[PDB]
Structure formats: structure tokens, C-alpha cells
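These notes concern the structure reproduced below.
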Amino acid sequence: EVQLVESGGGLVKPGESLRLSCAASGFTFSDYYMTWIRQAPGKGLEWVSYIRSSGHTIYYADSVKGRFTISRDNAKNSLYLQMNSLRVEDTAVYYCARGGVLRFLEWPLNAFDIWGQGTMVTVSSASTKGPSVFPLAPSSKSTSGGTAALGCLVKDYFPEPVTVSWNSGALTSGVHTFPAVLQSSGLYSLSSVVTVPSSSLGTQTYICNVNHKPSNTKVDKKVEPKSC
Amino acid sequence: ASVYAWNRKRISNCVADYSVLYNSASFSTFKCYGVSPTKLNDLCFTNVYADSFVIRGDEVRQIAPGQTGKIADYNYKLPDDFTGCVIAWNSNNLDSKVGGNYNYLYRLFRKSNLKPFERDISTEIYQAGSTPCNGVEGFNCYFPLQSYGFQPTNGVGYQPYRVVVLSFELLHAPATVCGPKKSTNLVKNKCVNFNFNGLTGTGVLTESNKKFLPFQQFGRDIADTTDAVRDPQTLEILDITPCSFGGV
Amino acid sequence: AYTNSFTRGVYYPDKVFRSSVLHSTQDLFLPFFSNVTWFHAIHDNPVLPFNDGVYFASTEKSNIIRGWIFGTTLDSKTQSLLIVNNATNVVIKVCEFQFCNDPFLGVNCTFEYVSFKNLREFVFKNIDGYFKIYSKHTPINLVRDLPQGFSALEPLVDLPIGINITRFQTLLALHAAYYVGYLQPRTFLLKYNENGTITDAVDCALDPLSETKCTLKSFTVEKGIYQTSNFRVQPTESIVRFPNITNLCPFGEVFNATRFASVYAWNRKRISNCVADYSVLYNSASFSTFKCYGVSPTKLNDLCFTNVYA
Amino acid sequence: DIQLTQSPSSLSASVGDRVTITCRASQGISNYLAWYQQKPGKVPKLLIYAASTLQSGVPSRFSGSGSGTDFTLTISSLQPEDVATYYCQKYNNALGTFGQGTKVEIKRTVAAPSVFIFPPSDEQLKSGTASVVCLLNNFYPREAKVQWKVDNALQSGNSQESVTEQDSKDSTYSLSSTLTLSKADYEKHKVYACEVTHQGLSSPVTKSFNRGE
Ligand SMILES: *[C@@H]1O[C@H](CO)[C@@H](O[C@@H]2O[C@H](CO)[C@@H](O)[C@H](O)[C@H]2NC(C)=O)[C@H](O)[C@H]1NC(C)=O
Ligand SMILES: *[C@@H]1O[C@H](CO)[C@@H](O)[C@H](O)[C@H]1NC(C)=O
Ligand SMILES: *[C@@H]1O[C@H](CO)[C@@H](O)[C@H](O)[C@H]1NC(C)=O
Ligand SMILES: *[C@@H]1O[C@H](CO)[C@@H](O)[C@H](O)[C@H]1NC(C)=O
Ligand SMILES: *[C@@H]1O[C@H](CO)[C@@H](O)[C@H](O)[C@H]1NC(C)=O
Ligand SMILES: *[C@@H]1O[C@H](CO)[C@@H](O)[C@H](O)[C@H]1NC(C)=O
Ligand SMILES: *[C@@H]1O[C@H](CO)[C@@H](O)[C@H](O)[C@H]1NC(C)=O
């Protein structure tokens, strides 16, 4: 299976160093040139770096020259990005992307067709904190026709991101996971809601699965009507 | 070393035993120009240069004067008056990896042909189109070096070969690299068959008052024949007068 | 500033001893009475072209000029020959030195060696990658300009550096005027005395009298009329004319064709009325055999044909 | 370095309309241009490469054209699941520069929000802080006003809100407003309610609860 799997994202203080990895599968990794591309929160895509098929040419965006280093291990089928002297504005989701196959007298038109899943890098002086997961219980009044709402509050965590799933992925229709908000405390808050039939509230179990990898926090919270 | 960055070694002030070389049978290619191997052991040189690199078998024929190709034009060019020897042997057992040895490179593009004995190691992006390149690889902008394959299963034309190019500079000057030949005593005022640093002839060797300069090794007459020599062991100047003769 | 080169710039063309003889040789010599650029070191160290060889001369009283830099960019991007003479130690290096914006001395290496009142003349030339250094030191008593006279320069150094040298710079000792001339492939008649010292020379292209002296192989010309050379008006520019056509010759579909014919029924293709780009052919390395007869590959790109048969 | 300029910055259209995005290169880049679709908080998906070649799996209603410096992406018939940001990228050389991006919105009919209110959980109340949540589900357009009332005292400055992006199926929005109080202040009052005003509502809708029920 042709794919790129990224790793190494986490929370870092300004000035420190962090090394990202990109594992390639399903294709001759040594035949392609690789690139790093980042995207700051709420911003557009930014090209970061480029390494040749075997690393004899290397290029960096001016915003990262002298501090970032791209490299590859064709034997390990891996790409690395060593980030030194990190800054706050370096906070972004980082992607690796495979370019094209350098051939004789031809710049490849087939390129950049396979990307990684992204990894989040947050550069800040603040410390990690796991979230608290509280239920948003469905209405006790509800309706006789149907269509009620229940959810989970993921409060007081740092840094981004948290991931919320419902019924271990078996409940996706009608889910709305809201964008996180930064509270005045420096901690994030996020809500996730789902609308379900009111006749299901007595027959169907609802559990939200909150995951916060930076703090190694996995919580499964049961959401049920309140005892009345 | 890679052919684009071929390594040069300077050989000076040592006895050169060329017997091992032409007597060893490891070498696949052994060709000399300007001089013969058999008459090499009894010959001195001012300097010897050993240029060494690796190419593939298809390109071995390009290591010769008057040859053209990527190696001859862009990597290593020998002058038309080259005086030396070319030695090459198959190094497939050493310079090949199961995943392909990509350490040996060669220059693929260049705006002009190399002058003889020129070494270009620049990695400037080759501009092959009208649009100028700003040092960045891309469309009509080439990286000038290409990597050799070198795999044990390669065809013989694509297997690695290690090449050594010995260049001799026979200019008449003090010698430092002489063959494995023992000297004899010198006899003055007699007709003898002499050999001074590889220069041979017949004549009477006498004392002289010709003040040779420290850089001068041989003297010559109007006919371009040898007039006098400096003894390589004792720095005195000896005149060479052809042995007496006349009509009968 | 410029001065008169008079008779300076003659060196021993080789290392063969000759005496009491007039020898005719053609080499890169400083033309007689040519203009040489005059630089000053008072109260000025630019980079000069190297062209085909450089004549350098200096006048000293306190050893202000101590070295030379040779290369193309002199900025650590390529190899550049550096010669420094500090007190009693001559140092020669060919490293990729990182030089200052204005190199001076205050009061990936492939080779290393360590060892007005005085006129020190030098010749620096590059032949087939060999950097040949000639020089002569002599006492003088003249401050204004180069002394007039004749003195031959013996060879001293030959470095097989293999560096493409196009520019050079000098090195001054800062708490001494110098001259830069250029060499030409002139023929000179060199007069060797009884001690093998060059005492005079005739520049065969200086003046008609020098041409006569070279023709007769003598420094004395008897009264009369001599035929010494031939006047020819040299061309000023080249004129290149070809039929104006932009079609590329279809060499792609002849070599890179999917299927070939049997040797008994060999397929012939006629190439006519197209620009033939032979670069791809000899530049491609797929071919196992490439041999030409009657013509050379290098001289093929600049050559027309009535028809080409493949 | 060659710069890419994308135009427009943002646009709203209707399902079935033809959408045209322009990418302008400061210098010629031949046909080395690609078009990407990026749904909010997702990995960019390649739509077009080589300026005009459709990537496998991309719907045929997407098309690319242009060469040199002018390139245009065209969505022949806009669909609800096309709501995303679209980027152009040059790759004539190693500098795979991107454009600024074009956000594609969808105009639809007005939809009134479903309003729900959620009291703070007992477990959170054990921590000393109460969070009341007001949910606005499936409405259009995005303009909506939530007014918190605590014992009919209109609250201000003690709440935060967040709005989703357009849903990929119905092109509606959703809004979550979280009112934060201390446990003491939470127990100092009874009726908590949020009043939602929206174009789809003829009159403001109020959802309330009494502390204890
Ligand atoms: C040695 O260097 C010189 C210049 O440093 C090269 O000469 C230049 O060649 C380019 C062609 O690529 C011309 O466009 C320039 O005008 C030339 N400059 C001069 C001053 O002649 C020369 O070609 C180099 N030698 C080799 C063998 O490449
Ligand atoms: C070499 O010859 C010189 C004669 O000039 C002699 O002085 C010296 O000792 C000799 N050296 C050897 C090792 O024979
Ligand atoms: C030398 O320079 C003078 C003026 O400086 C000029 O008149 C003369 O023609 C020049 N001669 C040569 C050979 O350059
Ligand atoms: C001259 O310079 C070289 C290198 O620049 C140095 O090694 C040498 O010691 C110097 N000579 C003296 C006398 O200091
Ligand atoms: C020196 O040679 C090496 C080859 O091993 C090359 O990579 C490097 O760029 C060259 N220059 C410098 C300054 O090291
Ligand atoms: C040659 O040198 C001798 C010194 O031994 C000197 O007497 C003689 O005059 C010199 N001749 C010439 C032409 O320089
Ligand atoms: C020859 O044509 C084929 C098309 O079948 C192409 O793939 C190949 O690259 C071509 N080779 C050359 C040297 O043009």
C-alpha cells in the first residue's frame, strides 16, 4: 500500500529541537524527491523544504534556512526533518510529500500526489495538561417526535489537538465536533455533539472517546439521560 | 575517488619498480603511449603523476588521447601528446552493493569541454534552457552529476572498473623517479657506452669547466645531440665527446 | 598608470644548457616595449585578469609585497593558488581559501609546501594545468620606474595544480610600486653567451629590423635589402551563413524506434532539410559502439551535408 | 522567486453553479501547476496536476486549464460536498510554492437552528466550575446571536462560542456557546437560559432549565 506515515510531533519549548520522521511504503522511495510543507493554524499551506532523490540538492524556505535540516535514508525508506532553534511561529501541522521521479532530461509532471497524514508541532513555554471530559446529557424534556441532542465537553487541555469519536467510530452521522476555543486560562476547550432519535435514548448506549496524545490521555465517557 | 573528482598523487624522489605492475596479471587494460613497458625499468623521470578514479567498462576506451564522451569531455581529458600509461581493472567485487553503489558520480553536463588534465568539482546547476537558473534544480536546470549504478548483477559494460593513469613528464631536467637499475663506477677519458638517467650513447666522458645552473641537467650542441651531463650522484659536469673517428 | 616594458620579460624557455649560440624559440613572452600597467602602494590591490599568462614585477625597499592569489572568484567557491613569503618561509597552498573583502597582511587542500633597492620580476603561466613560475631578483638603484636593461629569468617552480586560472591579486604588507604585463605567443631569438647566460634577444614581431634579424638568425644585418615576411590584412570578423530553417532532424524516431529490420533487409532513412542536433547522440551513453570514419564527432555539429542516410 | 496569486480570496455560490478560480504566476512555470482541495482540518487532496490532468478518483466536474502564468480551476456544477479551500501550487523547480488559497462557500435556503441547552455535569460541579452549553444545530446563514440569561439577567463577558464550517451534506452551520461560572455563582441562581435569534426564526427562541430539575 502506497502511503506516507508521519511521526515526531509534540510540544516543545522555544529554542529547543525536535526531529520529525516520514515512513514511505508501497513505492521505490529512493526514486523520488521529497518535500516538507507546513500549515500554521488558521493559515494557508507553506512549502518548507526539498531534498533530491538521493540528497545531492537541498533547499529550504527563507523562514527556516539555517535552523531546519532535511535528510533521507533511502535504505530505511525514511525522511527526517531536524528542527533546531524552534520559534513560536513554527507551530503548525507538518506534512511530508513525495515529488516525482527524476529522469533524463525531464522534470516530472507526476509529483506531489501522495502526502502524509500530518503531524502537529506546537512551540510554546506552557506545559502539557490532559483534558477533563464531562457529559452533556440529553434533555429530560426532549420531544415525542424525536431528534434530541447529547455530547461531550473536553475542557482544560494543552496543547492542541484532541480527537473525539462516538461509539468507537460506529456513530458518525449527525456528529458536530466544534473547533476548540482558547480560554483565558491558557487552556483549550472543545465541544462535540450528536443528534439522535429520542426513542433511542432508552435503548441505545452513547459513549464518547476523547484522545489527547500530548498528555497520553484516553477517556471513554458514557452519555446517558439524567436520573429523573 | 569518483571520476569527476579524480584523485591525483605526486610521485617524486623514489625508485620506481614497474616490474610488479606489468608482471601482475590482475589488470584487464594496460596500454602505454609515448613509451614502451619493457624499456621503462631503465628510465628516469622528473615527476610521476598517478591519477585514480572509477568508471564503467563501456567508458574504459575513453581513457586515451583523442577520445570523446562524457568521461573524456566532462570528467577527465588526456592531451594529444600524452606520455604515460593507462591501467585499469575490474573492481566489481569491491565497488558494487546489493542495493547499488551510488557513491561514484560523474559529470553529465558542462558548458564547455575540459582542457587536458582539468579537474572540475563545481556543483553549479546547469542551465539547459533560455530561462536562467538561480541555483535551484528544476525544469531545464540540471544537477551536473549523475550516479553510477554498480550492482553485482550488472552487465560487464556497466560493472565498475578502477582506473589509474600514470603520466610521465620526460622534460630534460633533474630526475627524481628512476627505475630499479643499479649504477656502476664512472670511467673518465675513455670511450665508453654511457647511460645517464636513461639517456644513452657512446663517447668519451671528460672533465669540464661548463658552469651548469642548478636547474640544468643536460647540455646540447648545434645538432641537438648531448654535449655534457651532470652526474646524478656527484654534481659535477662531464663533457661527452664522441669517440674519435675519421675516413679510411 | 602605464610604463614601457622595454626589453623585460625574457625567460629561459626550457631547462637545456646552451652556449655561444643564437636559438630561435616560440613561446609566451612579454612583448618588447609593450605597455605594462603601473600600480602604486603609497598613501591599491585590485584583481587583474590572468588571460594567457601574466608578467609581474615589483620594486622593493622594505618587502611590502609578500604574496599572490590566483583563481577565478577568490571567494572560497573554487581552488585558488596562494603564495605567501613571510620572513624566511615561502608557503604555497592550493586550498579553497576564504579571503577577506580586501585581502592584506598586517605588520579541501591538494598541495602544501613550506620553505627602491631590489627588483623582483616574475612570470606566471598555466600550460595544460601546470602553473609555471619564473623569477629573477636583482639589486637596483631607481625609484621612479622600471630600470631599463636586459636580464633573463630562470625557471623555479612548476605546480601541477590543474586549476583554471583567469584572475589574480597581489598581497601587500600594511603597517612599493609594481607592474603587470601580459604574455603573447611570440617568437624570440635568444643569444646565449660562452657561459650559457642569455645576454640579448630579438622580438621577431617588434619592428621590421627585428624581423630581419630573426630572418637572418643574427644580431647584425649587413647593408642591403632583405625579404623577411609577408604582409596580409587579417580578418576583423567572421561571417556565418546557413539556410534559415528551424526543423529538427528526426533522430529520435530512427534510433529509439520500437522495431528494427533484419540485417539482410536493413532499413534506410533519408534525412534532408532539417537542423541536425548531433549533441544528443554522442552525449547519450546507451550506445556500446560509437566509431566515426572520415570525420570527427566534435566537428560534426558545425557541418552541413547535402543528405544524410541512416 | 516566482510568486503565486490566487483569486478570489472567498466566494459564495449555489449548488450547480460554475465556479472559477484563477492562479497567476509572476513568471512562466510552463504547465507545472497543481490544484488541491482542503476540507477544514484535513490533509490536502490533490485534484489537478500538470495544470490540466485530473487526478484519479476526482469527480469529472473538476477541470483545470492554463499555461505559463495564467491558470484557471473550474467546477462545472458546484456540489454541497465541494465546500473547502482550494490551493494552486507551482512545481517548475524545487520551490513548490503555494498560493494564498480560495475559500469556497455555498449559498443555500435559510434554515432555522435547532436550539438545545445542557446543564453542567455533576462531576464538573464537584470541581467547582459550572459550564452551561447552548447548541445551535443546522442553520443558515452563519449570522446568529446567542443571549445568555441567568435569572433573566442578561449575561455578557463570561461566555465563549465556536462555529463549525459548512456541513458537507446540507451546507448548514452549527454553533456551541459555553457559559462559564463558579460553583458558588452557579448555585446562587435557578433559571439558566439561552435566547437564539436567527434569520430563520420569526421570533427569538429561548431554551431554559431550572437548577435541580
Ligand atoms: C575557465 O574560466 C573562464 C572564466 O573564469 C571560462 O571562460 C568563460 O566561459 C564562459 C562559457 O561558459 C563564457 O561565457 C565566458 O565569457 C568566459 N569568460 C572568459 C573571461 O573568457 C573558461 O571557459 C573556463 N575554462 C573551462 C575549460 O571551462
Ligand atoms: C651517493 O653518492 C654520493 C656521491 O656524490 C655519496 O657522497 C653518497 O654517500 C652516496 N650515497 C649512498 C647511499 O651510496
Ligand atoms: C601605450 O600607452 C600610450 C598612452 O598611455 C598609447 O599612446 C600607446 O599607443 C600605447 N601602446 C600600446 C602598445 O598599448
Ligand atoms: C608563515 O605562514 C605559515 C602559514 O601562514 C606559518 O605556518 C609559518 O609559521 C609562518 N612563518 C613564520 C616565520 O611565522
Ligand atoms: C570539498 O570536497 C567535498 C567532497 O568530499 C565536497 O562535498 C565539499 O563541498 C568541498 N568543499 C568544501 C568547502 O568542503
Ligand atoms: C664566465 O665566467 C667566468 C668565471 O669563471 C668569467 O671569467 C667569464 O668572463 C664569464 N664569461 C661570460 C661571457 O660571462
Ligand atoms: C523512446 O520512446 C519511449 C516511448 O515508447 C520512451 O519511453 C523513451 O523514453 C524514449 N527514449 C528516448 C531516449 O527518447
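Following Swiss-Prot, chain C shows residues 27-69, 80-143, 165-172, 186-245, 263-397, kept in their order.
Heads up, header says this was done by electron microscopy, 3.5 Å.
Using the three backbone atoms N, Cα and C, a Cβ is placed for every residue, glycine included.
Listed in Swiss-Prot as a natural variant, C:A67 to V is described as follows: In strain: Eta/B.1.525, Omicron/BA.1. Following the DSSP three-state reduction, the secondary structure of C:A67 (variant position) is coil. Other C-beta atoms found within 10 angstroms of the C-beta of C:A67 (variant position) number 18, with every protein chain shown included.
What Swiss-Prot says about the natural variant C:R190 to S is this: In strain: Gamma/P.1. The number of other Cβ atoms within 10 Å of the Cβ belonging to C:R190 (variant position), over all protein chains shown, comes to 17.
Non-local contacts of C:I210 (variant position) by the CB criterion (under 8 A, 6+ apart in sequence, same chain) comprise C:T95, C:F186, C:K187, C:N188, C:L189, C:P217. What Swiss-Prot says about the natural variant C:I210 to V is this: In strain: Omicron/BA.2.75.
Non-local contacts of C:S371 (variant position) by the CB criterion (under 8 A, 6+ apart in sequence, same chain) are absent. Reduced to three states, the DSSP call for C:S371 (variant position) is coil. The note that Swiss-Prot attaches to the natural variant C:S371 to F is: In strain: Omicron/BA.2, Omicron/BA.2.12.1, Omicron/BA.2.75, Omicron/BA.4, Omicron/BA.5, Omicron/BQ.1.1, Omicron/XBB.1.5, Omicron/EG.5.1.
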For C:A67 (variant position) and C:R190 (variant position), what Cα-Cα distance in Å is obtained after rounding to a whole number?
-> 16
